[PDB]
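The structure appears below as structure tokens.
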2 protein chains.
Amino acid sequence: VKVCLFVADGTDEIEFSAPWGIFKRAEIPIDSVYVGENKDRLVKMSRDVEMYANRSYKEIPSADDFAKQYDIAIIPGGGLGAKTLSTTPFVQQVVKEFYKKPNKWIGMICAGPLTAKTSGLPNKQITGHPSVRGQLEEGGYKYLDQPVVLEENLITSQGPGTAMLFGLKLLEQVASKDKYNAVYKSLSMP
Amino acid sequence: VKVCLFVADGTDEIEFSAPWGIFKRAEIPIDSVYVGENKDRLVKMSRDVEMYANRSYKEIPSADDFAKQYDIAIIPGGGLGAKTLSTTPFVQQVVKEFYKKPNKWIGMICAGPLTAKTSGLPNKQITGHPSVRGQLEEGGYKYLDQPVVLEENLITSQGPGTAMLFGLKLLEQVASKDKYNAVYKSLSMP
């Protein structure tokens, strides 16, 4: 299994770091894939961290090619970062391609779940940050107030406070029982 | 109030990002201050993120000068990062100077709390990652198996899973109840 963690200028640091650190501990390959223009793949995160991404999305010609490279696509939040990711045709295409595939999984957290709306996904239930609840309900979604929601192969989550639970829920779909339990135990979850 | 988040090569991404994002949301100034060899302030984090720190500690001419600049010192974990930070005299000097001083605060998470022993702090209790429990109790500290411990003005915490509770506990000491509650509410804590 290989994971793509999307990142844009304005992506939240907490929501990036949680799945990143969880999949690294699991020894499951994960790449950060930048949606933006900086030619060195240098990203300015939501709260001003400057960090390098592994790849640019420009390296991947299509969603069909993306699907041959990755099994999990993760769309983190942060207000600005989510606006960019949710409005990028490539990301929407990946989301549409992965939705309901038996060997693929999509995660969206915080304002990330706006990408379900923009990709036209027909899932019934969803969650996200309370600040985008109105926007999600306009689209026709049933907002649930809980840390993590799963519908088909789409996992959604609320906020920086739930980023660890969100990363774990993604890992749960792909890790063996023993790998999941070992990674979980290593985190000192409260 | 002005916070220093220490960072080294091998610092854990999750434990850096939680206090960082929390203090940023609180609109409390926070600098990342790198301890290491890289002259460009490029840090290779525990799980391979490459990120720029705002400052090098070599910009700050003494621990007394550090105390003139910062009110809170935070020591994140990650094996290698905590090994480096805990064994840097500048960091130990800052921790010693800040301990039990009015309106200063120290936080250490995961392996970070090894810095209490190397600095000779006379706190009675502590927590930290279960992986370092022995090494902590070897310094004469009583280990508490709970997410966060506060003793005098020293906050210690267990692991990546507790990084958000850790950042919050630091914030709680310095923000008004009103500000704290607003920041808390924004996080969607589970």
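Note that chain B carries Swiss-Prot numbering, so the residues on display, from first to last, are 2-191.
In case you wondered, yes, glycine gets a Cβ from its N, Cα and C as well.
For B:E16 (mutagenesis position), the same-chain residues that are 6 or more apart in sequence and have a Cβ closer than 8 Å to its Cβ are B:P77, B:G78, B:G79, B:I110, B:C111, B:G113, B:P161, B:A164, B:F167. Among the mutagenesis experiments that Swiss-Prot reports, B:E16 to A is described with the note: Nearly completely abolishes enzymatic activity.
Residues or ranges marked as active site in Swiss-Prot (evidence: a curator's inference): B:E16 (among others).
Experimental mutagenesis is annotated in Swiss-Prot for B:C111 to A, with the remark: Nearly completely abolishes enzymatic activity. When other Cβ atoms within 10 Å of the Cβ of B:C111 (mutagenesis position) are tallied across all protein chains shown, the result is 34.
Under the heading active site, Swiss-Prot lists B:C111 (among others), citing a curator's inference as support.
According to Swiss-Prot, the experimentally introduced change B:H130 to A is described as follows: Leads to 5- to 6-fold reduction in catalytic efficiency. Around B:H130 (mutagenesis position), the same-chain residues six or more apart in sequence whose CB sits under 8 Å from its CB are B:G78, B:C111, B:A112, B:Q159, B:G160, listed in sequence order.
Taken from Swiss-Prot, the feature active site covers B:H130 (among others). Taken residue by residue with DSSP, B:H130 (mutagenesis position) is part of neither helix nor strand, so it is coil.
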